[PDB]
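Novice: Structure in structure tokens, see below.
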Amino acid sequence: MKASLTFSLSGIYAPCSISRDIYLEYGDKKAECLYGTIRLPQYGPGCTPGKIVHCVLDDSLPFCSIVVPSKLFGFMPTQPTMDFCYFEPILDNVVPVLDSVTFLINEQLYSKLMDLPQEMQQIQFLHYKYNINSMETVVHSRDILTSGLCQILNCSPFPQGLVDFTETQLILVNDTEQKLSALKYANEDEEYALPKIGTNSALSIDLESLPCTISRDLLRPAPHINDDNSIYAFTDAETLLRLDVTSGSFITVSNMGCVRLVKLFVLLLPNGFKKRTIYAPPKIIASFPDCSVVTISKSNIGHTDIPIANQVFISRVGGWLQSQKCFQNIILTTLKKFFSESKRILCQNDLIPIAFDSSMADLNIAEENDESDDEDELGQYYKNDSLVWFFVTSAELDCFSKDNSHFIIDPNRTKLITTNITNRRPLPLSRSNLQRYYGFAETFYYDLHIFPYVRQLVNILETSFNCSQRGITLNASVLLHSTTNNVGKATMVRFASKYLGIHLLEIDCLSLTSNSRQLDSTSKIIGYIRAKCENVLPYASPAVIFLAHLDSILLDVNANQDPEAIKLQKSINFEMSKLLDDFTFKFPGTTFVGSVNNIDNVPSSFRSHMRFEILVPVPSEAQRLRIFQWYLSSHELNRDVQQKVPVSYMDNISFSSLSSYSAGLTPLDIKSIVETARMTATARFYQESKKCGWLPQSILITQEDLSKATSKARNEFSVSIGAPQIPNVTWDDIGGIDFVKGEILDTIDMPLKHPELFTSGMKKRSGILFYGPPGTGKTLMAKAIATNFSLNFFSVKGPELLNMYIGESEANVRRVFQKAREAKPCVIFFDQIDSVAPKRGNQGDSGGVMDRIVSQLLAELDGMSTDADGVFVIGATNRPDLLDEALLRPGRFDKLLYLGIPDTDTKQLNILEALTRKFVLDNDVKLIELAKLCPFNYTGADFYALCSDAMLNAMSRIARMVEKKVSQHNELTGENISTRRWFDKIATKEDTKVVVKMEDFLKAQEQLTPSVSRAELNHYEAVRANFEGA
Amino acid sequence: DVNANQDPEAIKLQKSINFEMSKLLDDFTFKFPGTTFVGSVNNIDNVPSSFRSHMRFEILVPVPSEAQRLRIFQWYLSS
Amino acid sequence: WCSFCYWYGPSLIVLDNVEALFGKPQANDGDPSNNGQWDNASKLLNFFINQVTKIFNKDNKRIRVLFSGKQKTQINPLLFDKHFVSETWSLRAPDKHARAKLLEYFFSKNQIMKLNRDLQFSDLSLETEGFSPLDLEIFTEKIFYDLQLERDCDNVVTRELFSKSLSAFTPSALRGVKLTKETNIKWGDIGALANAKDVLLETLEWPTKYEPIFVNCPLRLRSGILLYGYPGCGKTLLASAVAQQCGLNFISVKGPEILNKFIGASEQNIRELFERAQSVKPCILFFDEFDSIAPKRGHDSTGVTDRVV
Amino acid sequence: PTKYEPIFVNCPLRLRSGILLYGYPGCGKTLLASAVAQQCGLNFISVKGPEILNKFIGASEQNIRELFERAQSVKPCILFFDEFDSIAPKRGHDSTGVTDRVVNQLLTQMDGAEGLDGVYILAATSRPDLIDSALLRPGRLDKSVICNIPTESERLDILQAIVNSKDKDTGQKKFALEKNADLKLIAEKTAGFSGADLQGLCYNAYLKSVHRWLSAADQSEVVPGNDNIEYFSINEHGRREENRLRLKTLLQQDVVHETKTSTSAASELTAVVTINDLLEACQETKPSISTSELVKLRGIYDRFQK
Ligand SMILES: Nc1ncnc2c1ncn2[C@@H]1O[C@H](COP(=O)(O)OP(=O)(O)OP(=O)(O)O)[C@@H](O)[C@H]1O
Ligand SMILES: Nc1ncnc2c1ncn2[C@@H]1O[C@H](COP(=O)(O)OP(=O)(O)OP(=O)(O)O)[C@@H](O)[C@H]1O
Ligand SMILES: Nc1ncnc2c1ncn2[C@@H]1O[C@H](COP(=O)(O)OP(=O)(O)OP(=O)(O)O)[C@@H](O)[C@H]1O
Ligand SMILES: Nc1ncnc2c1ncn2[C@@H]1O[C@H](COP(=O)(O)OP(=O)(O)O)[C@@H](O)[C@H]1O
Ligand SMILES: [Mg+2]
Ligand SMILES: [Mg+2]
Ligand SMILES: [Mg+2]
């Protein structure tokens, strides 16, 4: 619903008011305290989640008018009161009570209240001081309640809801740090004077581009539609009066050259943008490079000074999409539309931006204009995505002169005339976003503090620019390459281009209209390449040529060569060399920026004449933080989606948790994970919508399913490379390994974490070797490692390496072991090394292949100089005497850790409870009783056998109970039934938990026996007593 | 058959011929009621199942045996 | 396609037999022009991916794409590496209850054969176990034809005339020419003794007779049996009969096959046969002669026995 | 060629062509072989493991021939054999059943007729007694430098060299060495059996230093004064400290840049090593008894007439 708005003098805790008329259109005598909902119009991508408000009925309010407290939002009634909003009546007033709320309070009043020992005295103080009353009051997660004093610190999990101390814990927090001195809500403070604040004859303030779009329906005044269009300006404070001419006035002042008239407005009261500023759309700032302090004065004029300029001679800027047949038609048609649909003043030495959707493309539309009425389309469907600049160029003025700023084109008295092209340089992104204003496809914002390769390339382009702005032409060029796929090669070049205000061509080679086709048309392809490039350079500003996937066309010699294969190869190398070097003289300062996928595959000649080299890696954890910070941002979710209900994160999200758990993933995977989370949350939202329900105002992402999606991301990685997946084994699914978990965390966690303070010494502990009797978890530890940590889990299953032919090692072990270097940080798991690496001194006949494996394995493994790429090799053995001197304590695999028969007293209990994870037992038979009833010398996995066959007899009990119950059924109803119909017509839920009460334990203790006897233990205890030779 | 040994272009020629043959085989059943089709093959494996599914019957014809041969000689030596 | 779908609003594109327009060229072994270079197929694909992606980031609702193909891994892996996919519905098989309703629909499809004497298809499923919907179409038509001449009268299906068809028609479209012989001993044909068949059955059928009970208890599925074998008799019968539970996909291996004296004998045999066991739906697998296969080398002998062990 | 080139104007004998190292331990001189590159400025090219061998019978000699082609092309380089034992055992009637011909290709080209490559043969191997008289000869490869355990003060010397821990001209004692350098106790209370053992011992003692540092650091603040005790007269539910994480994760939001520190042991937040932390691991220093290998060494040292 539309509603009119007004701000009351504010009690903050005082209710809003509901008008009698809305209390008739949605009148309900059972609910006179009608809880309203309001949407607050604002600057921003969309209206932030609306507020539930507690209200009192008022009959005095005019039609659809509503009043809310001012200072409840930190604004004061001295500021311009917004006259409208939107309202929603809450269906049946259905609202949940909050599960938890926390408050922050200053240490003085905190202690003054905590001095009261009787908690109810503080509860009454909530009433006496704050006039809070339960069930009446609704509270909101973070709202400051009084400057310097009380604040709500959180509501959880809901952002809003009812309160009652009968369920709401009312947590309090002490502001020891006095930040409440800074955390004051008051958006305005009274200035010491309005005079002497500059002089009304001349003010100087930094201009800024408005960080968002703004539209004719939000502004307070009422411009016309056909004229007054497009050009507007926005001001922040009593500055609106320091100009002597109020909001709604024109001003025209500029720092240099011609004047530029603009309509100036006060900002809407609900604004987040920093004051002491004059905000503008990109349209204005585009004409005024740097010089951010702008001259300002009253500068008023009596309406439009010039009513006609009888012809205009506009020109397009050069630039990538501005010079293609497939865009030409859409360009001219959108130009015609734009200029036809409204009347505007224009001036020489000025730019006009035009925006359109490049998807419209090869759709012509046959009848919408020129033979049809002026208002023609809903751009809701005829979208926008790409932007162009037209220079206004010359215009035919009348006898009047010099005041060119008012030129205007009557749609019948005047025409627009093409002059082919002009040259001008775009704004520097550092001062102003275009993209975030138009909402286009985004270009992620790096910062040179933490991306070394960006600092590199940006410095290269910066010098290539400025050195040739000075007298020294630079032929700078660079190639980007990477070890992995999918690192953001193009993104870097684009970002740099915007960050430096540098033009670019964007070209991809894959889309060339022919392959490396056998019949020679390398001429045709390289010709099309140059012919497409050259067209803009005659009017290019300083610019770069970016070539995507050079590897597709710079093939390289020798696999099996046709004569034509040689001719194509050499022809391509030659013509590319010529093309590039020629460009370096055809135009100065114009930089070739290539990209490639396998640096081994680029041909040697090109590899020599190329200049700089940059290797861009898979990002660090420190970088991951900023990656999530981007794609989880408000704008970066809100763009994609139609429905007016917005989305957000919960402020609980642990960026540490994501950055650690997402280790090794590439940026493109981080997008995948976040967008999957968005999907799952929306599915939850529509599941909620099945009932009248709660939380309808907005779905948020939450830490649980955002965590979960990592597992899918890792499996979809694994199916690309390294197909094996692993069943989950969470940390608590093992126990009774305390020393071993100690050392494993001392090896894989603490040296891996905290390199800000761990020196990351020049060598590292390579691995872990588990040895001992079978059935002591030494397999399970590996599946646990694969489950809980972010590490990937490559492995070979024992003698998976050996193979039929001679020369076994390159057929497997080399390819896999180097693949682990090729992968991101990942373990290699081994089992049965006593089978894979026989002690070389036990020489073998019949080709001695054990010597071949063992030699290659040591050579690929050890030494590890310049090679500490996290390649932890971890594994298990039965009997370590058969291990080679591969185990000799160089630290190449020699982190020996034993596992064995547990301590008698309670570690068997820790075993039983761990294996009882997600098991069920629900009586007075505490696990202490089981752990005492079991005799000793049973060990490890044999207790899993004891649970296994206890479970088997428990399900047997249930199966025979079912057999009885189904027999007694069939005797009385369903005389001809057996299975599917039976199970589909029973509906058990008390029985279906099928909990064992007891007795299955006792008959397990009768039926089970230790799987290795002491006479078997002695054979292991011997090697145990070798201590591997100590 | 279709095999790794041959050009996928030629294999798509085979595909085209197979498909159009199967369609014409049914098209006779549309245009020309009561048509019946007899195929003959010297080695059953070489026709892919893509065609063999559009059988209604098949017959293994063996080499003749003694009683047949006695009849067949009688034919050739009849006057 | 892209432009039209963009103009017609919320839309879905169907692409079928994707291998021809976007399949990898047979994933050929050896990499001439294939190590660092792409076939033209991928060069189509990447163009399509980019263009639709620059649509998709404008409006999550505007366009979606549906690929139908043979097997998720077999398509060009580039389709995975850019995270284009997000699903994997695989039409694994027909199943017992539905296949009857399906078969009835085929029977009533056209040239109406007007059903059958006495039965209602449920038992008639018995031989169709591995068949597929097109297979049941073909089989239905075959049954109709080979009815319509063997009686001079028309519509009456009879148990025996139906049964004699499956003895040889063998649609078996996924099975090549022929891949079975053993049909001797049924599950209810208890040659020898039941003496501990109790436990074999208790391991066998309960996951298909009490099915959801196992799900609610986090056991690892208890299995694994050694027969005592003292007379050098028994299992050859017993295991074959247990396989004739028919709720399974039996595969044959015998011990003294694998002891090739080439060094690699364990690889390309044991791993081969267990990948085969992954290729089938999970099933019993037979072994025998463990006195050969698994002597307790005890770290004393360490022979080639251990390299298979 | 970098010190005697004014002398070697024309040495009338061809210059010595190579060096095989051996040790009864794992060859610590593998590190030496890796180091002499940067220590001398020459290029380095390595036969890691057996990688000359191949499946195809035609490929083995083509491979090693192309190896020596590469070497003779990269005129100033060291050509390294990572484990000569892998490929050059004693000749016989196909004791390698196939492709053993590689050993004859090597014997042919180790000096052949060209003699001085300018490249030199470098190799390492434990158990070189499997190599044979057919290949070790002074007119061929010969120099046979033995390595042995660093007895007595050589333990101290190698310890001092590692604990100096100097690199990158920065953090120049990267291991925070013990302030007194009281090594003369520690180095012989430790029985040393290699060098990598001594390095591992010192590294693990650094890790223990980090442990005592990291576990003390927060509690050392907490003992004189706790923090974040946001008591509120809690009631109904015992969240009194379970709330602490959901508090801390919101209650702290500061950010800082260009942080500095000084009370750490001469590097940011680092923990000094200390003699007790080494001495406690004197029993953690584990042997791997194999002294019979010295009797295996006694073969070649008996071939040594000295
Ligand atoms: N750091 C990043 N920030 C934002 N988006 C990123 C980042 N890295 C990658 N992307 C996204 O992934 C894509 C990067 O495309 P780009 O051309 O750089 O590489 P690619 O196509 O993955 O790889 P290649 O050219 O090697 O085949 C874009 O969709 C971009 O939005
Ligand atoms: N906390 C635990 N401690 C010990 N055993 C456990 C624990 N949790 C589960 N187990 C059992 O231990 C088994 C793994 O034991 P282990 O890896 O030592 O033996 P194995 O895999 O049969 O043999 P091998 O180690 O020779 O490959 C698990 O399958 C499980 O039954
Ligand atoms: N005299 C020495 N004897 C043994 N090891 C040493 C010696 N000096 C240094 N080291 C250790 O050698 C390690 C480097 O590995 P290196 O290849 O040199 O030896 P190794 O692993 O024992 O030999 P191998 O390659 O023959 O198996 C370092 O950790 C270093 O501490
Ligand atoms: N019910 C039965 N009782 C006893 N022996 C049987 C029975 N059925 C088959 N046999 C015989 O047992 C053998 C079948 O293999 P099997 O008993 O498993 O011996 P093996 O253990 O050597 O394979 C054949 O000699 C077969 O004739
Ligand atoms: Mg790319
Ligand atoms: Mg195990
Ligand atoms: Mg070594």
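Here chain C follows Swiss-Prot, giving residues 510-818 in order.
Method reported for this entry: electron microscopy, 4.7 Å.
Placement of Cβ uses the backbone N, Cα and C atoms for every residue, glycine included.
Reproduced below are the annotations present in Swiss-Prot:
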MUTAGEN   C:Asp525 to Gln  In PEX1pB1; no effect
MUTAGEN   C:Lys744 to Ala  In Amut mutant; abolished ATPase activity of the PEX1-PEX6 AAA ATPase complex
MUTAGEN   C:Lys744 to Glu  In PEX1pA2; decreased binding to PEX6. Results in accumulation of PEX5 on peroxisomal membranes
MUTAGEN   C:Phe771 to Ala  Cells are unable to grow on a medium with oleate as a sole carbon source
MUTAGEN   C:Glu798 to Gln  Abolished ATPase activity of the PEX1-PEX6 AAA ATPase complex
MUTAGEN   C:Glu798 to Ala  In Bmut mutant; decreased ATPase activity of the PEX1-PEX6 AAA ATPase complex
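Just tell me what is around each of these and how deep it sits.
Specialist: Counted within 10 Å of its Cβ, the other Cβ atoms near C:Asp525 (mutagenesis position) come to 10, all protein chains included.
The Cβ neighbour count for C:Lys744 (mutagenesis position), using a 10 Å radius and every protein chain shown, is 18.
The secondary structure of C:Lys744 (mutagenesis position), as reduced to three states from DSSP, is helical.
DSSP assigns C:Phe771 (mutagenesis position) to coil in the three-state reduction, placing it in neither a helix nor a strand.
Under the DSSP three-state reduction, C:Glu798 (mutagenesis position) is assigned to coil, being neither helix nor strand. Using a 10 Å Cβ-Cβ cutoff, C:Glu798 (mutagenesis position) registers 14 neighbours.
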Novice: Consider the mutagenesis positions C:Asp525, C:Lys744, C:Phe771 and say which one has the Cα lying nearest the Cα of C:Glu798 (mutagenesis position).
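Specialist: Among C:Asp525, C:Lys744, C:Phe771, C:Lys744.
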Novice: Measure from each Cβ of the mutagenesis positions C:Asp525, C:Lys744, C:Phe771, C:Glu798 to the atoms of ligand 4 and list the residues where some distance is under 6 Å.
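Specialist: Listed by sequence, the hits are C:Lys744.
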Novice: How many Å lie between the Cα of C:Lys744 (mutagenesis position) and the Cα of C:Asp525 (mutagenesis position)?
Specialist: 49
Novice: Excluding near sequence neighbours, so keeping only residues 6 or more apart in the same chain, what lies with its CB under 8 A of C:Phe771 (mutagenesis position)?
Specialist: none
Novice: Using DSSP reduced to three states, classify C:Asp525 (mutagenesis position) as helix, strand or coil.
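Specialist: Its secondary structure by DSSP: strand.
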Novice: Filter the mutagenesis positions C:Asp525, C:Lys744, C:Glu798: retain a residue only if its CB is under 8 A from a CB of chain A. Output in sequence order; output 'none' if empty.
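Specialist: Near chain A, no listed mutagenesis positions qualify.
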